[PDB]
Amino acid sequence: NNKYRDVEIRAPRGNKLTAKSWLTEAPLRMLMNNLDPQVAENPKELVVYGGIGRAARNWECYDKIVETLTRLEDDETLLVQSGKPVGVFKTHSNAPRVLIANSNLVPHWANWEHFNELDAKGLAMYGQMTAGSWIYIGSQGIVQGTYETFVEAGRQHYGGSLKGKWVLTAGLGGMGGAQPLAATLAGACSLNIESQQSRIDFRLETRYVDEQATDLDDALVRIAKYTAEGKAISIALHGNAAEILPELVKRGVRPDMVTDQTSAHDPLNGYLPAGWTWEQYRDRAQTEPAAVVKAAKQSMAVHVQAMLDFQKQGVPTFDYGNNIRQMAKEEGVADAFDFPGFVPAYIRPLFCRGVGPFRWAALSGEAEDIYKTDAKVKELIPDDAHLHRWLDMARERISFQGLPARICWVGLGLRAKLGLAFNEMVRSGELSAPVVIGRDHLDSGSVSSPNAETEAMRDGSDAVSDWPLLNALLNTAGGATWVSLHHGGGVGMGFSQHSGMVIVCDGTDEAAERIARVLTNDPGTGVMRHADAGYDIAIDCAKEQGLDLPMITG
Amino acid sequence: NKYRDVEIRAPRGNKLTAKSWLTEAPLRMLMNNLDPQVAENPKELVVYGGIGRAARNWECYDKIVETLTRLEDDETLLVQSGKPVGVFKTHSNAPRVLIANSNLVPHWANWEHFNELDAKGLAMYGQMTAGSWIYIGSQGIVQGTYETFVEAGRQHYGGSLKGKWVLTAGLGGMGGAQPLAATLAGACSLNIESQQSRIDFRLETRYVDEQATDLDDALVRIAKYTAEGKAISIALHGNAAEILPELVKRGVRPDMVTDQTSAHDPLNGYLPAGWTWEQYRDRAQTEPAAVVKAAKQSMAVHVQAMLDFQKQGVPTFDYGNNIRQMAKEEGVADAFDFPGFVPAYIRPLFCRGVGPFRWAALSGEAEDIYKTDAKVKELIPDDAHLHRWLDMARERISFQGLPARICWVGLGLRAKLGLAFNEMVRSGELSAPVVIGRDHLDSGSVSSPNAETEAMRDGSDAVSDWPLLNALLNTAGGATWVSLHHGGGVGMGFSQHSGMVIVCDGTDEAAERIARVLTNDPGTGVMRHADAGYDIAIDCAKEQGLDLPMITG
Ligand SMILES: NC(=O)c1ccc[n+]([C@@H]2O[C@H](COP(=O)([O-])OP(=O)(O)OC[C@H]3O[C@@H](n4cnc5c(N)ncnc54)[C@H](O)[C@@H]3O)[C@@H](O)[C@H]2O)c1
Ligand SMILES: NC(=O)c1ccc[n+]([C@@H]2O[C@H](COP(=O)([O-])OP(=O)(O)OC[C@H]3O[C@@H](n4cnc5c(N)ncnc54)[C@H](O)[C@@H]3O)[C@@H](O)[C@H]2O)c1
Ligand SMILES: O=C(O)/C=C/c1c[nH]cn1
Ligand SMILES: O=C(O)/C=C/c1c[nH]cn1
């Protein structure tokens, strides 16, 4: 192993290569970017986000991945198995250069206890979604999704804009840290409970949260003031959600929306029991992990009961993909699922058109490369004012972390248009170096997760996981530059299966042929999957886009 | 939509109905999987292994055939639990079909949830080769069953098994290979089977030799034949959960004990003690939970008899039908006191990438397989065990559907063979293309802690990254169709595994694909066993020049 190394890693910048080609330089740079101190939550331990989501299994494996990517030939493919470079095989230049499979366990053994047994033997690594597949871009990766969720909740419950309203939530980790800024962009104030001061500080440093209250009473004074003024200000409060949310219910405080984004998906590592310190928690997880898991899950039950109590008061309440309802249910809160997941409640119609967390990064390191792509997106999508406003807010309010990157939700049809245009900007020298195009594994065709993205599918097919497997096979066949299959991202061991893809735009004609089919097929599989489930909006999209769906179009 | 009173057989000869041999091949192998001489119950789409099906339902079957017929050379069909769900543009060196069957998010990966989805029209059990169109009747498993009995004989009895007998049960599609495998290894065998129609199928296909009239008759025949050193297989109509405890009580001592009933699926594949098959199938529809319970309670009695034979010193092993797990769930706490066949006997073969490599003649002509048998002997001139295998196959294995051959070979020889076969197609020595495939039971394509990855030396039994990487790499290298299945062999919850088939159509493009795919597919198994730290696998990797960064640098 070892899993601690006191080094600062950053992606190399500019146009000169360390690896043999841009197709192998790209995953090299994106692996290193996943560990950049401005990007990752705890990169000296290889941790990117999401509990113990890691970029490589241990530091020996990291070193060997870098060494191997550096020498990999253009007709060779590296296999990464739970963060370990296990084999290099001959393929061809239009296949992926890296195939990644992280954290997959045969289902009867797919649980944290067995994962932790394997980890102790040096046999495991949790990939999360984008940690082990090298496409994490800091809090920006999720911020548009969290904004779209808050906007749609506002449209359903409050007439759209959240001006004068406030969101109550918890968790200011890598992904959770997007919540305050997303709320602000949606027009709302927010109170964001976080148990570690260093995480509040990271969100302040990256300008994802605005201020820190001195205590709960002071936080409520600020929320009362800013909402009365119609300001949209995010407030962090250092504390424990499982103590504060029940206290807020006892006080009859009524937020306008309630959710949670603590790392409840991993009770041993990601969720602080009430009354404990993070330091006690980390230490006791090593001596008495069973007792720590039970204490964490008991506090999750208290926390979810508070969420249910807000909901009974008429407050819009939803689960944001961290499996907390499941944990509470296992601890006796039999009605934990009385509030819905964010996807069936708010986001699923976007997935039905293949819209999701499409993203790209400038391997050059140059901010202006992303600003030039933003301008190109506006030229190619001239009549979508919501999207133009998103890109304006991103430019004005999202500061880059590590390599400049952009989140921009778009769906089937436009993803390929954008990717081909970016490839041509690389060819012409408008862009100073190639760019990579990817996405979260949360996307319309790439995830099965019955307590998150596939909760409450109208046909009952929540648990069917053929679809992400087919998505990864098809990305490999079409020519993505690296393809990944992961288990347990988001919701934890046992609860999801999902796929990732990244494709490099290096300005070549060969890349253009791959891009045209890969960025059609990847969102196409999500429209297909939702059309199969019988969503009329997905069937309409399939017809509009000319998809060939034999059981539907013949 | 579930039942169709039709006989289906693969098209023969050289005329295509699809646009190329790469799309004609999956069309013919899908049909071959349903041939009445191949499949256990093809009018309900069932190929083998409980309810392992070739397509979800008959509408889906028809649409797969229609879609394969029109598929272009740069298009790929996606099959999702036996349903043709999308056609997408790829390129001519990608697979024409990508298949994912029966995959369920792990917390829901169980038969109860499968059956809920099935009742909604949302599910199909792919087994291993049922849903991925490379089943060749009982021949697909017979050499692995033979290699298991041979290695058990080497470990326990000095090799040959002449004078010895095996006790087992299950004469279904794959269990039907057990009698002939025992015979070829030199042993007599007693094979318990609950359905006379299954005994008849094995008799007609020459996989079992005789049927005893009752248990006493069976034992008189075993005593006589073993005393004479004959290797004869005996079927007995009955219930193993009744007969095995009776043999323990009688003090009968077989020389090996195993089982291959469909214990992996209590609702459909395992008859409770005292029930008729009709009663079981009727009640399965009326009271499924009570049927599951009764089946599992009988599996517990069955497994306790196996444990009781082992206590008497009888070599006893689990042959991958998950029966130990079912018995443990019913209270047999020491059900895993006897091992699975792979850690006990077969794993050293997997460490060299050796496994159930196979091919089929799309022409339909037996002589095409005889020509390939002769070519294998020429290419592998100094392996007399393999030559004897092919001689025994010729003599004793009858073809079922398209003529096909099982021939266990590993890393290095698979590619030599497939390139030679492709050259035979190109020269016209073979009268039509051949398909080359394998079971999903193979060194790099399955994670199954109660079967192929039981008791890995490093404790990595449940790691299922490996079959997913195998499928991704076969897709990258250009197999003709690639599959990812869940629950083959051992049932929902207990395995994940990959399949591949590649067509040898005589062309230079196929040759390029074949050379890397038939290197990489067994290469991933040698890699996986090398990663676990098996010195035999590390040696193989070095011999074969594999690039394993954490071992070779
Ligand atoms: N459905 C989705 O789309 C989706 C998307 C992204 C992330 N996720 C999930 O979101 C969750 C957060 O991800 P992340 O990257 O921010 O994780 P992280 O591990 O980086 O951060 C979790 C934060 O929760 C805080 N925390 C834990 N227990 C607390 C408690 N009791 N009170 C207050 N704070 C507490 C921790 O101090 C930490 O800062 C994870 O469960 C992740 O898997 C789900
Ligand atoms: N370990 C391996 O390498 C391996 C390989 C292949 C298949 N399998 C498993 O082998 C098993 C058999 O496969 P198959 O294709 O023969 O299945 P099948 O469903 O075609 O046949 C099962 C047979 O078991 C018989 N049977 C059921 N209960 C019985 C009982 N109590 N007494 C006697 N007979 C009984 C049935 O009548 C049937 O003929 C399945 O569990 C399959 O998944 C394991
Ligand atoms: O946007 C990202 O990079 C990460 C997201 C993710 C989704 N679910 C768990 N992690
Ligand atoms: O040899 C075959 O075609 C099928 C086999 C298989 C292995 N395990 C479950 N099915």
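Residues 5-557, in that order, are what chain B shows, numbered as in Swiss-Prot.
Per the header of the entry, the method used was X-ray crystallography, 1.2 Å.
Just so you know, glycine gets a Cβ as well, placed from its N, Cα and C.
Mutagenesis annotation in Swiss-Prot: B:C64 to A, described as No loss of activity; the structure shown retains the original residue. B:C192 to A appears in Swiss-Prot as a published mutagenesis result, with the remark: No loss of activity. Listed in Swiss-Prot as a mutagenesis experiment, B:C355 to A is described as follows: Minor loss in activity. Under its mutagenesis annotations, Swiss-Prot gives B:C411 to A the following note: Loss of activity. If you look up Swiss-Prot, you'll see B:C411 marked as active site, on the strength of sequence analysis. Here Swiss-Prot describes B:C544 to A as a published mutagenesis experiment; the accompanying note says: No loss of activity.
Taking the features listed in Swiss-Prot, we show where each one sits on the structure.
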residue: B:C64; record: mutagenesis position; DSSP (3 states): helix
residue: B:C192; record: mutagenesis position; DSSP (3 states): strand
residue: B:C355; record: mutagenesis position; DSSP (3 states): coil
residue: B:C411; record: mutagenesis position; DSSP (3 states): coil
residue: B:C544; record: mutagenesis position; DSSP (3 states): helix
### Query
Within 10 Å of B:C355 (mutagenesis position), Cα to Cα, which of the mutagenesis positions B:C64, B:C192, B:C411, B:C544 are there?
B:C544
### Task
Quick one: of the mutagenesis positions B:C64, B:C192, B:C411, which has its CA closest to the CA of B:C544 (mutagenesis position)?
B:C411
### Task
Run through the Cβ atoms and count how many others sit within 10 Å of the one on B:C355 (mutagenesis position).
25
### Query
Given the mutagenesis positions B:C64, B:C192, B:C411, B:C544, which one's Cβ is surrounded by the fewest other Cβ atoms within 10 Å?
B:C411
### Nearest-integer angstrom distance between the alpha carbons (Cα) of B:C64 (mutagenesis position) and B:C192 (mutagenesis position)
43
### Query
How many Å separate the Cα atoms of B:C192 (mutagenesis position) and B:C411 (mutagenesis position)?
23
